[PDB]
Amino acid sequence: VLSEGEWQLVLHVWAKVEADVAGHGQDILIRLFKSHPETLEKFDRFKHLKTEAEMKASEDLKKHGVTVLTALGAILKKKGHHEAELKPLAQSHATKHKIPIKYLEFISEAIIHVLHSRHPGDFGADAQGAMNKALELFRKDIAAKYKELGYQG
Ligand code: HEM
C-alpha cells in the first residue's frame, strides 16, 4: 500500500505528464518497441513499423499512446481504489490481446525511463521509488485477475 506521501509524489509527476500526454505516450511506446521488439509483434496495426523514424512519424501510434496514458492516469488517480478501472483492462489484455504479465513489467520500466528524461527536478529517487511501487501495485492486481481467468503470466 502506498502512503499518502508516496501517492502525492506520483500524482505530482503525473500532472506534468498530463501537460503533453501525446509526446509522453510516443516516447514510451517507441522505448518499449525498441527495447523489447517482441512486444511490437502483439500489434497488428504497428507491425509494419521498421525504424525509429517511422515510429516517430506514425499518427496512429501517437493516438494509441494517448489511449494508454489516459487509462493509466485514470487508475493512478484512484490511489489504489481502482477495481472498476483495472478489471476491464485485465480482461481484455489477458483474453483478447494475449499480453503476458512480463510485458507489463517492460512497459513499466519504459514509463519510468521517460519520466526520468523529461522531469528530473520532479522525479528524483524518492519519486522514482513511489512510481515503481504504484506500477507494482498495478501489475499485482492485474496478475490476480489473470490468475483467476487462467492466464497468470
Ligand atoms: C501501462 C499498461 C497498459 C495500459 C493502461 C493499456 C491500456 C490499453 C487500452 C486502454 C486499450 C484499448 C481498450 C482495450 O482493448 O482494452 C489497449 C489496447 C491494446 N493494448 Fe494495451 N495497455 C497497456 C499495456 C499493454 C502492453 C504492454 C501491450 C503489448 C505489449 C498491450 C497491448 C494492447 C493491444 C495489442 C491493444 C489493442 C490494439 C488495437 O487496437 O489493435 N497493452 N491497451
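Using the numbering of Swiss-Prot, the residues shown for chain A are 2-154, in order.
Heads up, the Cβ atoms here are built off N, Cα and C, so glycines get one too.
Feature annotation from Swiss-Prot assigns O2 binding site to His65; the stated evidence is experimental evidence. If you look up Swiss-Prot, you'll see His65 marked as nitrite binding site. Among the features that Swiss-Prot reports, heme b binding site is placed at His94, with the record citing experimental evidence. If you look up Swiss-Prot, you'll see 2-148 marked as domain 'Globin'. A natural variant is reported in Swiss-Prot for this position, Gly122 to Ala, and the note states: In metmyoglobin.
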Residue counts (helix, strand, coil, in that order) that DSSP gives for the domain 'Globin' (2-148): 115 helix, 0 strand, 32 coil
Under 8 Å by Cβ from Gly122 (variant position), counting only residues of that chain that are 6 or more apart: none
C-beta crowding around the residue listed as 'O2 binding site', within 10 angstroms: 16
Local Cβ density at the residue listed as 'heme b binding site' - other Cβ atoms counted within 10 Å: 20
Pairwise CA distance, the residue listed as 'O2 binding site' versus the residue listed as 'heme b binding site', rounded so that it is a whole Å: 15
